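First the structure, in the form of structure tokens, and then the observations on it.
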Amino acid sequence: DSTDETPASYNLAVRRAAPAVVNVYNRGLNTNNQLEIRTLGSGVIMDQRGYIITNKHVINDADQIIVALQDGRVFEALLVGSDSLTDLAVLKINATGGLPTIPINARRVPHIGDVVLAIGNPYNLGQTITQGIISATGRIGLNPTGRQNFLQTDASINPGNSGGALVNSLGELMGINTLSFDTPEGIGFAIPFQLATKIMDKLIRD
Amino acid sequence: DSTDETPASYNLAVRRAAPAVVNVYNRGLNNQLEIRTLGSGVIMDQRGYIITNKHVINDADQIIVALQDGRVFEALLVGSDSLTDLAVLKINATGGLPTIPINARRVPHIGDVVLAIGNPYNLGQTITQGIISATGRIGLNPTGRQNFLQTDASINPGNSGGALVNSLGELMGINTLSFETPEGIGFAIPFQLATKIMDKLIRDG
Amino acid sequence: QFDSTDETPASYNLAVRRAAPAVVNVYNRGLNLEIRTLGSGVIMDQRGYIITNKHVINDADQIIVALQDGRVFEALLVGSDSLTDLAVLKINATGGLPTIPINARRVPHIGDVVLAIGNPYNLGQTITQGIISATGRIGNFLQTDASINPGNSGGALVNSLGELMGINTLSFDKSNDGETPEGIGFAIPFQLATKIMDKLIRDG
């Protein structure tokens, strides 16, 4: 009997990284004052100060930006500033009790073939974990993405996953999910965590 | 001279669980039998009781069950529950039956590797790999329920009533009809819930 | 938190480094000069023979093959098989080529982790991961839920050791109720593929 064996699992990665991936809500204003949900995506808490990376397209033209953590807290987020060049954006929240932060190993080098998990909020179903591998680590020549430094992955990505996290089996941030190529299957992209940290730092000081 | 490096494989879980997952066919009369809908099913014990999805065997004149070893039986409807979309069948076989491995003490964790086992598009038994994406929801959500297993192991029509197992072959849940163009978003009833439902059908009906 | 600095990430990078250098981008060019169709191919042996998709190279004026190391060659068509959708190309072997690892005594098992290697949508070589979903599919075929897209045809399906399991063909296309099938692709088993190649080489 298997009663004593151990099921293969990436649960250790989920427990390490998941608590820091938040649900981002873009609220508009209904014709018939009250606020409705225009768009929604994911986001990631980078440090204790309360900074959060997310997608620009998710927060554009937002009357109110709402951020929901997996522990049930809900904050209103301030727009720190977006990047027109890399499609990122940085939010800020004012929390009292301390925050969960995404693990970051600045010395880790993502390799093609590494198992990765996508973490986000597809179709507003609640936080979801999907599993894939890094399919590519940037491109040298000209290619359909127009950029040379995108991580590609086949971890399923859907509307709502944008601005969310892509971690490896250790729960270390590999990148930030963007958009999914659209009848394609298992083709998604992420901004490398190195580049994302630089863009954030810049948007924060500036 | 030739070394014994072995490739990563979830074949152990397949050899353990797969034999107990069956292709379920629903027959109709045109005055000659023919297939109307098909799906998957799971053999729960030696007596020959099988779990499948209710909608798969709705209004069926003859239910047929095909095992992976090539045996084919006629099955009898024992009961059905609309609330949980679960149905139970019964087959009478001479030899022994392959039963799905169950560990009532195992608890499904988010991130566990899982295999979906069923008969998609009637291609024969297919096995696809993914992980547990979620183990239910506390809040109100678009599925309308609070106890669905969500998995990103590919689920297609014909997978309903089939088995979601872990890397050990242990039943985690029963796959149900999955969810404009979503990718890697499927659902299953938790195995604990399913078993309880089945027992009620067998005796109560 | 915790220090994962010395922990090791689960990875199939060993398989990539072994098999990927031998999976090339195939381009069907036509006069108009331009690119008409494109797929993938696999370098089998040092003689410069490559397996690919019959539909990728059909009605081609100039077949081009592109290795990942930057080299680009002009391939000649050795012959194609009507029955199996496999085609064989031949390039200049001078200079040494990367070859796909082959273990002729390895038996694919249902549940084996496999990696597909090809050129989906001309994004550049892409690696996807799945498992052997089934064997001996007659419509012999390996089935796999390693994501396949247009461009993957004629590319490689290899296990975690990087050994060749089969050559990718097309996906499943039949929509039951106006829906899109997911994680269903097929591949000519590596045993059969080798025989087809040998026979096409021999018949040419």
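Sequence positions for chain B are given in Swiss-Prot numbering; the residues included correspond to 38-67, 72-220, 227-252, in order.
According to its header, this structure was worked out by X-ray crystallography, 2.7 Å.
From the backbone N, Cα and C atoms, a Cβ is placed for every residue, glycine too.
A C-beta separation below 8 Å, combined with a sequence spacing of at least six in one chain, links B:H96 (active site, charge relay system) to B:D126, B:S201, B:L218. Summarising the annotation, Swiss-Prot assigns active site, charge relay system to B:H96 (among others).
Following the DSSP three-state reduction, the secondary structure of B:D126 (active site, charge relay system) is coil. Taken from Swiss-Prot, the feature active site, charge relay system applies to B:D126 (among others), supported by experimental evidence.
Experimental mutagenesis at this site is recorded by Swiss-Prot as B:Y162 to F, annotated: Loss of 60% of peptidase activity. Around B:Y162 (mutagenesis position), the same-chain residues at least 6 positions away in sequence with a Cβ under 8 Å from its Cβ are B:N197, B:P198, B:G199.
Experimental mutagenesis at this site is recorded by Swiss-Prot as B:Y162 to A, annotated: Loss of peptidase activity. Binds activator peptides. DSSP assigns B:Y162 (mutagenesis position) to a helix.
B:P183 (mutagenesis position) carries neither a helix nor a strand DSSP state and counts as coil. B:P183 (mutagenesis position) is surrounded by 11 other CB atoms, counting those within 10 A of its CB over all protein chains shown. Here Swiss-Prot describes B:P183 to A as a published mutagenesis experiment; the accompanying note says: Loss of peptidase activity. Also affects an interface contact between the PDZ and protease domains.
Quoted from Swiss-Prot, the note on the mutagenesis of B:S201 to A is: Does not restore RseA degradation in a degS disruption. Loss of RseA degradation. DSSP classifies B:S201 (mutagenesis position) as coil under the three-state reduction.
The active site, charge relay system annotation in Swiss-Prot covers B:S201 (among others).
Of all Cβ atoms in the shown protein chains, 4 besides its own fall within 10 Å of the Cβ of B:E227 (mutagenesis position). Here the residue is the original one, while Swiss-Prot reports the published mutagenesis B:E227 to A with the comment Loss of peptidase activity.
B:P183 (mutagenesis position) and B:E227 (mutagenesis position) are 14 Å apart (CA-CA, integer value).
Around the Cβ of B:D126 (active site, charge relay system), a 10 Å sphere holds 18 further Cβ atoms from the protein chains shown. Filtering the recorded positions B:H96, B:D126, B:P183, B:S201, B:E227 for a Cβ under 8 angstroms from any Cβ of chain C leaves an empty list. Using a CB-CB cutoff of under 8 Å against chain A, the recorded positions that qualify from B:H96, B:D126, B:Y162, B:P183, B:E227 are B:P183. Two residues, B:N67 and B:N72, bracket 4 residues absent from the model, and the distance between their Cα atoms is 5 angstrom.
In the deposited model, 6 residues between B:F220 and B:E227 are left unbuilt, and the Cα atoms flanking this gap sit 9 Å apart.
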